[PDB]
Amino acid sequence: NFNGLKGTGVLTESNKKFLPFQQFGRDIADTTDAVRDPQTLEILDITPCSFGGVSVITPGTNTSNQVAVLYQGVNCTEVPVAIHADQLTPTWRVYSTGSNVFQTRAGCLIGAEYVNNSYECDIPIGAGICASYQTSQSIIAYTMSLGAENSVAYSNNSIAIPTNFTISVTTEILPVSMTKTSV
Amino acid sequence: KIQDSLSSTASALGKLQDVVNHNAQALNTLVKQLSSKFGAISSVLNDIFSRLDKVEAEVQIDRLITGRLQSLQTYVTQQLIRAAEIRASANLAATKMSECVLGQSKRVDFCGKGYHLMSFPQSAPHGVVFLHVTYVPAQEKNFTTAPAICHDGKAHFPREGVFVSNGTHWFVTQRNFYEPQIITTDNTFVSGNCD
Amino acid sequence: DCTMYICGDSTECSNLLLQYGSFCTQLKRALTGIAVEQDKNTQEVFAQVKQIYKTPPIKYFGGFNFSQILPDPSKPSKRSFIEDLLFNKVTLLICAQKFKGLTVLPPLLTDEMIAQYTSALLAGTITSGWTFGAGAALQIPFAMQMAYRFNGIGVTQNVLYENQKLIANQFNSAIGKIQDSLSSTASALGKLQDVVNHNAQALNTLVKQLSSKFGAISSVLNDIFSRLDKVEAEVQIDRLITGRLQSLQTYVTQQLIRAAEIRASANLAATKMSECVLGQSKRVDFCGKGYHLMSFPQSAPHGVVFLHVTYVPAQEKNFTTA
Ligand SMILES: *[C@@H]1O[C@H](CO)[C@@H](O[C@@H]2O[C@H](CO)[C@@H](O[C@@H]3O[C@H](CO)[C@@H](O)[C@H](O)[C@@H]3O)[C@H](O)[C@H]2NC(C)=O)[C@H](O)[C@H]1NC(C)=O
Ligand SMILES: *[C@@H]1O[C@H](CO)[C@@H](O[C@@H]2O[C@H](CO)[C@@H](O)[C@H](O)[C@H]2NC(C)=O)[C@H](O)[C@H]1NC(C)=O
Ligand SMILES: *[C@@H]1O[C@H](CO)[C@@H](O[C@@H]2O[C@H](CO)[C@@H](O)[C@H](O)[C@H]2NC(C)=O)[C@H](O)[C@H]1NC(C)=O
Ligand SMILES: *[C@@H]1O[C@H](CO)[C@@H](O)[C@H](O)[C@H]1NC(C)=O
Ligand SMILES: *[C@@H]1O[C@H](CO)[C@@H](O)[C@H](O)[C@H]1NC(C)=O
Ligand SMILES: *[C@@H]1O[C@H](CO)[C@@H](O)[C@H](O)[C@H]1NC(C)=O
Ligand SMILES: *[C@@H]1O[C@H](CO)[C@@H](O)[C@H](O)[C@H]1NC(C)=O
């Protein structure tokens, strides 16, 4: 209730340069983001805690009962800030400082071990990372493979000519119409 | 193998299954979306009229008409979006029939993967399925080639084909099938000297 | 995010949100469908090859000079000389004020992976002709390959060999003019410039829309409770939730229009690379301006750039015919 300001959010020490009679702090969205504390000249910026989107990696429920959790765009040492009870709605504390932690360009995911081979992509993650449920079964995270490497023996007096042929039949499915509805 | 490929895995027809799965999902949300209150006393429509008199009942009833009148408008708008991308796919299947089925296509990678020969249509619920037949080269060899040949001080060029040599003396073949032939005035045309 | 955008960090409003209920969940499934599609648009264009070829060390392709489009190993990023001019010509605290549940997800394919697909297309289309897009790749000298590109236009193959040195110079000269032309002006990259401008402007109006009263007593949620009686305060707060829910709806609807337009353009780049790049096109004014010979792809931020090579007749003379 700082001199008539009501809201919610942790208070952190800030070092912005105010002016002799500048009390409030206004952001682009016209919301408070800084307050001059009464009885002091201190300035505190009002922001929530370490927050973002929480995603769950999982195979089918029937296949297994295991999950992996990815926090989007957070430093991997700033996630264990809220390992407590009555502090978070999510109290699953074994996943914060838990299994093999691997840091990606989209935050660090916990519960999957990073192997350093490469296969095709099964469950996309982001920035060239994919996850799969391989074998003794556990979830792993690897880097995508673009395909099999190859090289052509180019020369200025060499040509290659086929001597046989194969015939293949391929399918292709296209939608053409949908259901008619009246209300 | 086409019959057994489809009958093995059921995920091949997912392009038609999600078209009918999306329409059913849109109606289910619309039915479940009239259980909201929109800030009124209750969702039941005639409970307002049986508990309040005419002078503040209109405040509540209007708060519910516009709420339900806005969930219909949202549903209609999404259908206009969906119908404009099914139509963009019905103009693609109407072209594959006119060009791949009713003729032979020279556009590459349009009616299959390889050199197109001929296609057959088949009908599926809310869609169409094409059976492209293509031509693919099998195992190959490699030879030594030469751009031209000088015989009487004049260059010679192949009318249709390439010059190859199996190690000792030269030949002329096709470009898509190794069928060696002897060099002849019939096979070649002359143009200028050979320097 | 549903809850944090409209009245984030206020538990006295979150329970009020359950009254409307499944309205915002429809928005999440709408925006998630857009994001998944963007990862498929990129896949259809650059992933038309089952092999990752690489060029041999020798760089004598019959006199043609390809050094301006092949990758440069010296640079930390394996991007060609031309591709560097494009990355420095597209301009993208701005994202720090997005605590309202607005996030920018990262693409599935990193920009160093797309340059590997593009380098495979180039290294397979100069050593094997068009034969790698219809089966096993078969090598062919570049000097002879250009003779079957003239032969498809309608000009015999005895004119390329007799003019091979002159044709090489014209190709090399025109390939160095593009480098200076791109670095001369800045309006050539306009098509990709407004794609990111529209998205940045759309989010800005969304953020500024939560500072509007919507005709109510006060914009901020906290003082409404402290300035009105509790019997009728619940009427005013839901009267403010409607605006913050309609505003989020118009943003989603506008994106659905834009996504279809980009989808119709990502389906054209896939055709332009199947036909012009992996073959020779007889369609007029499709892969350039004139008689088509070949094309080369390049990668740009959120797009692709083609380099069409064509054939144009020079000075002519009148004649009499029967
Ligand atoms: C490259 O192709 C040439 C042409 O086919 C090959 O030379 C050919 O070799 C056969 C096998 O000896 C010769 O056939 C012989 O013909 C005589 C004719 O009287 C006959 O008496 C023999 O019993 C035998 O059938 C054929 O004449 C000869 N071609 C020519 C033009 O002389 C050559 O072997 C091939 N090289 C490689 C490495 O495969
Ligand atoms: C070209 O390939 C075909 C198969 O793709 C070859 O045909 C096979 O030949 C063997 C030889 O004994 C037979 O056992 C197979 O039954 C044939 N396959 C079929 C489908 O009939 C053919 O021989 C090859 N041609 C050349 C010149 O190598
Ligand atoms: C292909 O063209 C490039 C220019 O785009 C040539 O690179 C130049 O080479 C000359 C002489 O070798 C140098 O003086 C220039 O400084 C080079 N310029 C750049 C930008 O590198 C290159 O040499 C040509 N290819 C071949 C095989 O000569
Ligand atoms: C259980 O899930 C698996 C995939 O995880 C699926 O193949 C199987 O059909 C499912 N069984 C059911 C739904 O009864
Ligand atoms: C996370 O914080 C640590 C501590 O400074 C830092 O070393 C690391 O680079 C950070 N991770 C990032 C920025 O992705
Ligand atoms: C691959 O295995 C682990 C994966 O984390 C890694 O530490 C190790 O150094 C790698 N070994 C080789 C040979 O690449
Ligand atoms: C092919 O290139 C090499 C390397 O420059 C050269 O030595 C050779 O003579 C060339 N072959 C022909 C037929 O020109």
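For chain A, we keep the numbers from Swiss-Prot: what you see runs 542-676, 689-736, in order.
Backbone N, Cα and C define each Cβ position, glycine as well.
Under its natural variant annotations, Swiss-Prot gives A:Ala570 to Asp the following note: In strain: Alpha/B.1.1.7. Take the CB of A:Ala570 (variant position) and look out to 10 A: across all protein chains shown you find 17 other CB atoms.
Looking at Swiss-Prot, you'll find the natural variant A:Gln613 to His noted as follows: In strain: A23.1. Counting only same-chain residues at least 6 apart in sequence, those with a Cβ under 8 Å from the Cβ of A:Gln613 (variant position) are A:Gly593, A:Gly594, A:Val595, A:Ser596, A:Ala647, A:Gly648.
Summarising the environment of A:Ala653 (variant position), the number of other Cβ atoms within 10 Å of its Cβ, over all protein chains shown, is 27. Recorded in Swiss-Prot as a natural variant, A:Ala653 to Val carries the remark: In strain: 19B/501Y.
Recorded in Swiss-Prot as a mutagenesis result, A:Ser673 to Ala carries the remark: No effect on O-glycosylation by host GALNT1. Annotation note: A:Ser673 (mutagenesis position) sits in a strand segment as assigned by DSSP. Counting only same-chain residues at least 6 apart in sequence, those with a Cβ under 8 Å from the Cβ of A:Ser673 (mutagenesis position) are A:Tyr660, A:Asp663, A:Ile664, A:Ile692, A:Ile693, A:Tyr695.
Listed in sequence order, A:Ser689, A:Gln690, A:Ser691 are the same-chain residues six or more apart from A:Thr676 (mutagenesis position) with CB atoms under 8 A from its CB. Where Swiss-Prot documents A:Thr676 to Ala as a mutagenesis experiment, the accompanying text is: Partial loss of O-glycosylation by host GALNT1.
Residues near A:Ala701 (variant position) in space but far in sequence (CB under 8 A, at least 6 apart, same chain): none are found. Swiss-Prot gives this note for the natural variant A:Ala701 to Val: In strain: Beta/B.1.351, Iota/B.1.526.
A:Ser704 (variant position) falls outside any helix or strand according to DSSP and counts as coil. Under its natural variant entries, Swiss-Prot includes A:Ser704 to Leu with the note: In strain: Omicron/BA.2.12.1.
For A:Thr716 (variant position), applying a Cβ distance below 8 Å and a minimum sequence separation of six or more within one chain yields no residues. For the natural variant A:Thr716 to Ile, the note given by Swiss-Prot reads: In strain: Alpha/B.1.1.7.
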Subset of A:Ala653, A:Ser673, A:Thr676, A:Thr716 (recorded positions) with C-beta under 8 Å from chain C: none
Recorded positions satisfying Cβ distance under 8 Å to any chain B Cβ, from A:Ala570, A:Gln613, A:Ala653, A:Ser673, A:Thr676, A:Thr716: A:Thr716
Pairwise CA distance, A:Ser704 (variant position) versus A:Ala570 (variant position), rounded so that it is a whole Å: 56
Euclidean distance between Cα atoms of A:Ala570 (variant position) and A:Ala653 (variant position), Å: 38
Surrounding CB atoms that lie within 10 Å of the CB of A:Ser704 (variant position), all protein chains: 14
